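Q: Once you've had a glance at the structure underneath, I'll fire off some questions.
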Amino acid sequence: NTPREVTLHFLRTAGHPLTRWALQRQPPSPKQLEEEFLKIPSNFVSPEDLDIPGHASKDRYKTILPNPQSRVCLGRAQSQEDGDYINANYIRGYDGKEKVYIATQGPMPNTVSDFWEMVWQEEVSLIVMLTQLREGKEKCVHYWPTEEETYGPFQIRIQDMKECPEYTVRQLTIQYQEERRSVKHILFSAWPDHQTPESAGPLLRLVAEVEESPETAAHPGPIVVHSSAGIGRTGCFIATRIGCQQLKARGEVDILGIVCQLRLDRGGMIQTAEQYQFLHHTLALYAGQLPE
């Protein structure tokens, strides 16, 4: 028993709780953090674990695939399309709450309409986007409109653009037949893939921008988080939020555990050790702004 049984056992049980104090005043050494991050299994799936034909055309990277047990299935309630496929996964949030996020790649030109179908079906009201200015056509596409565009059966229109210093908030609507819904769009640039943000301040503010985003609905939908591959930056963002939530509720955080649980939801979440180190730096900062 069995690369897979031993991977799952690890991800399901590994933990390393850290108090507000230990985080601030005695974190694990950069050495320990590296050695620790390497021990975490990736939980990638092989192309052999997904029997979907033609999914390859819908993936930005051949090796970054949604785990089947949490994959988002497009039920096609609003269109005629062949598959149910989109490279995306439900992600559990604080304390295991189901479907708090959906982690996905940024759409490619041929998956723009699948994305919006996901946004609709899942009743997404908040999209968080992580990118860099250098990022070209092949890593990222402008899948929202200038004023107004039809994407498949939807009308997306831009109701407002406001430029905060570290991100752009766009208020959109998406409308299908008679039903028109609000979606808040946060684009956070200056975050290159395989790297970290310039510093933690801007990330914590992005996280707050999301916290203080009014929760209109009765069965609130998942927050969509995306980047080119949908795991590195998307992982850091989502790990930072969950981590802040644990610190706030419990005065401690388990980062190792958090990362492990994200990899159960979608393989590869958090790509580099340096990103894992940054998570500790950011969360250490966050502790200091907590009451008292």
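For chain A, we keep the numbers from Swiss-Prot: what you see runs 65-356, in order.
Looks like X-ray crystallography, 2.7 Å, at least that's what the header says.
Including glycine, each Cβ sits where the backbone N, Cα and C put it.
As listed in Swiss-Prot for this protein:
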MUTAGEN   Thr66 to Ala  Prevents dissociation of bound MAP kinase and enhances their dephosphorylation; when associated with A-93
MUTAGEN   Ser93 to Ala  Prevents dissociation of bound MAP kinase and enhances their dephosphorylation; when associated with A-66
MUTAGEN   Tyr125 to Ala  Strongly reduced catalytic activity
MUTAGEN   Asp257 to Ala  Loss of catalytic activity
MUTAGEN   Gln335 to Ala  Reduced catalytic activity
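Are these features on the surface or tucked inside, and what touches them?
A: For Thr66 (mutagenesis position), the count of additional Cβ atoms within 10 Å of its Cβ stands at 7 [all protein chains shown].
Around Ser93 (mutagenesis position), no same-chain residue six or more apart in sequence has its CB under 8 Å from its CB.
The local packing around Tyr125 (mutagenesis position), expressed as other Cβ atoms within 10 Å of its Cβ over all shown chains, amounts to 13.
DSSP assigns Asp257 (mutagenesis position) to coil, not to a helix or a strand.
Take the CB of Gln335 (mutagenesis position) and look out to 10 A: across all protein chains shown you find 21 other CB atoms. Under the DSSP three-state reduction, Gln335 (mutagenesis position) is assigned to coil, being neither helix nor strand.
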Q: Given a separation of at least six residues and a C-beta threshold under 8 Å, show me what packs close to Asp257 (mutagenesis position) in the same chain.
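A: Residues satisfying the criterion: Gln196, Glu199, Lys203, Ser291, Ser292, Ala293, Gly296, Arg297, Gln335.
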Q: For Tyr125 (mutagenesis position) and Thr66 (mutagenesis position), determine the Cα separation and express it in whole Å.
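A: On Cα coordinates alone, these residues lie 27 Å apart.
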